Amino acid sequence: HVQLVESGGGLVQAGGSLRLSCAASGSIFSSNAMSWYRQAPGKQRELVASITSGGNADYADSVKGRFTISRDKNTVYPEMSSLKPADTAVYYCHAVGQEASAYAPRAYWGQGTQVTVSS
Amino acid sequence: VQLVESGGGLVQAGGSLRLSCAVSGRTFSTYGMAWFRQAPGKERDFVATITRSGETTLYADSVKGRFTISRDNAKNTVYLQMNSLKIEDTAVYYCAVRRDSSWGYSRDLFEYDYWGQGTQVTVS
Amino acid sequence: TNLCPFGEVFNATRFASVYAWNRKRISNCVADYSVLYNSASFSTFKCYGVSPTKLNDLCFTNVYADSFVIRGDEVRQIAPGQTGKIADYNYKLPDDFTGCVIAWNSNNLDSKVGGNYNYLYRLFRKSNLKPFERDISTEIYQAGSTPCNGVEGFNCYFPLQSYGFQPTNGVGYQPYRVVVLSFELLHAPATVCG
């Protein structure tokens, strides 16, 4: 099993910038593309970002640029800036899990990270 | 429709022969001819090949510069000459015409048709 | 004098997956073919739309570097006018494809004995991909009465699977690293020349 959990969350300031760091610790890893999704009340899952194995990353028009992800040596470096009250949501991470048909035939869906703007 | 390989026999030291290999088909343009050495129950070595451009050519690490490669368009006959024979250059010669139509610089055997009869020589 | 960024692409320690083939830009740089040939010795080379010797003076506007890894027996899949699992459900290209492709082998370099499942590939997908299209989703391809669950086995097809590559396997089953230089000679400024 691969534990992709990074952090529970934290406070967000007006026009803040948070630089998370993936633990990248657990079982054997692989150069598998990842996806970054958003959730919130009244809205379904949204395709916010999709990053390949270090080649390039595709982002939605709303989230283009002001959220970014980089892949290097099986490591994810997120760069976030210009956070506004509209960003209060839950982040979801989607990865690829193959050796999981023995005891947990489920996709490696990381725990949702709640983010809210509050001084 | 099968590839013809005339000649053969045995050649001792200080001898020469022309390996006349002919293609029955009339689509010689689309055949990316390529050659490789054949061995009995052993890995098949790579051999130089004539580039589709004609003027240029290719060199193989195992053997290079000792084969009179000559493209033919009238009767699709190639006379593969052998010179400067050596244990490294001595093996079961085979004419393996490639049915694929593409530029060929490959070094693998995954893209060849068949190994029907082959030819070789006997040295005392 | 600008150094072309080709060494990293041709000397990368790791390679991307088939469903996430690495894509890189090549422009505003000067490269020499003689030095590359002297220092690089590839295994399989195939060029369509331009002769290998014509690149000496051609002023290519831009180039796309697509790097990935496939199975040896699947090497035939990557070609114009070809239909197959790799061509359709994993990576589709235009029928009139033009450009160069160089394929080599890393059997000795990547001779990782014991569970060499570092390479993953999509078994199947509901629909057929279009040219220059890619996806990294993990949608479950049910297409049947089986419950919509991610179970690998009979009567339940997982979206992805790990290739069974081993050093002792057959030659056709050995991995093959493929780098494709795609040329787009459109009405754009020229930036690459000899």
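Numbering, chain C: per Swiss-Prot, residues 333-526 in sequence.
Structure determined by electron microscopy, 3.7 Å.
The backbone N, Cα and C atoms fix where each Cβ goes, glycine too.
Over in Swiss-Prot, the protein carries these features:
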type	residues	note
MUTAGEN	C:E484 to D	Increased replication in human TMEM106B overexpressing cells
MUTAGEN	C:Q493 to N	Reduced host ACE2-binding affinity in vitro
MUTAGEN	C:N501 to T	Reduced host ACE2-binding affinity in vitro
VARIANT	C:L368 to I	In strain: Omicron/XBB.1.5, Omicron/EG.5.1
VARIANT	C:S371 to F	In strain: Omicron/BA.2, Omicron/BA.2.12.1, Omicron/BA.2.75, Omicron/BA.4, Omicron/BA.5, Omicron/BQ.1.1, Omicron/XBB.1.5, Omicron/EG.5.1
VARIANT	C:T376 to A	In strain: Omicron/BA.2, Omicron/BA.2.12.1, Omicron/BA.4, Omicron/BA.5, Omicron/BQ.1.1, Omicron/XBB.1.5, Omicron/EG.5.1
VARIANT	C:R408 to S	In strain: Omicron/BA.2, Omicron/BA.2.12.1, Omicron/BA.2.75, Omicron/BA.4, Omicron/BA.5, Omicron/BQ.1.1, Omicron/XBB.1.5, Omicron/EG.5.1
VARIANT	C:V445 to P	In strain: Omicron/XBB.1.5, Omicron/EG.5.1
VARIANT	C:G446 to S	In strain: Omicron/BA.1, Omicron/BA.2.75, Omicron/XBB.1.5, Omicron/EG.5.1
VARIANT	C:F456 to L	In strain: Omicron/EG.5.1
VARIANT	C:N460 to K	In strain: Omicron/BA.2.75, Omicron/BQ.1.1, Omicron/XBB.1.5, Omicron/EG.5.1
VARIANT	C:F486 to V	In strain: Omicron/BA.4, Omicron/BA.5, Omicron/BQ.1.1
VARIANT	C:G496 to S	In strain: Omicron/BA.1
VARIANT	C:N501 to T	In strain: 19B/501T
> Whose Cβ, among the variant positions C:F456, C:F486, has more other Cβ atoms within 10 Å than any of the rest?
Replying inline: C:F456
> Between C:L368, C:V445, which of the variant positions has the fewest other CB atoms within 10 angstroms in the structure shown?
Replying inline: C:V445
> Given variant positions C:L368, C:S371, C:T376, C:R408, C:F456, C:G496, which are under 8 Å from chain B when comparing Cβ atoms?
Replying inline: C:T376, C:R408
>> Need the DSSP three-state call for C:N460 (variant position) to compare against my parser.
In response: coil
>> Tell me the Cα distance separating C:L368 (variant position) from C:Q493 (mutagenesis position), rounded to the nearest angstrom.
In response: 36
> So how many other Cβ atoms are close to C:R408 (variant position), meaning within 10 Å of its Cβ?
Replying inline: 14
> Which recorded positions among C:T376, C:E484, C:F486, C:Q493 have a Cβ sitting under 8 Å from any chain A Cβ?
Replying inline: C:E484, C:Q493
>> Using other CB atoms within 10 angstroms as the count, which residue among the recorded positions C:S371, C:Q493 scores least?
In response: C:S371
>> Measuring Cα to Cα, how many Å separate C:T376 (variant position) from C:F456 (variant position)?
In response: 28
> Say you check the Cα of C:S371 (variant position) against those of the recorded positions C:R408, C:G446, C:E484; which is nearest?
Replying inline: C:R408
> Using C-alpha atoms, which one of the recorded positions C:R408, C:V445, C:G446, C:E484 comes nearest to C:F456 (variant position)?
Replying inline: C:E484
> What count of other C-beta atoms do you get within 10 angstroms of the C-beta of C:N501 (mutagenesis position), across all chains shown?
Replying inline: 15
> Do you know which of the variant positions C:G446, C:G496 has the most other C-beta atoms within 10 angstroms of its C-beta?
Replying inline: C:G496
> DSSP on C:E484 (mutagenesis position), three-state: which is it?
Replying inline: coil
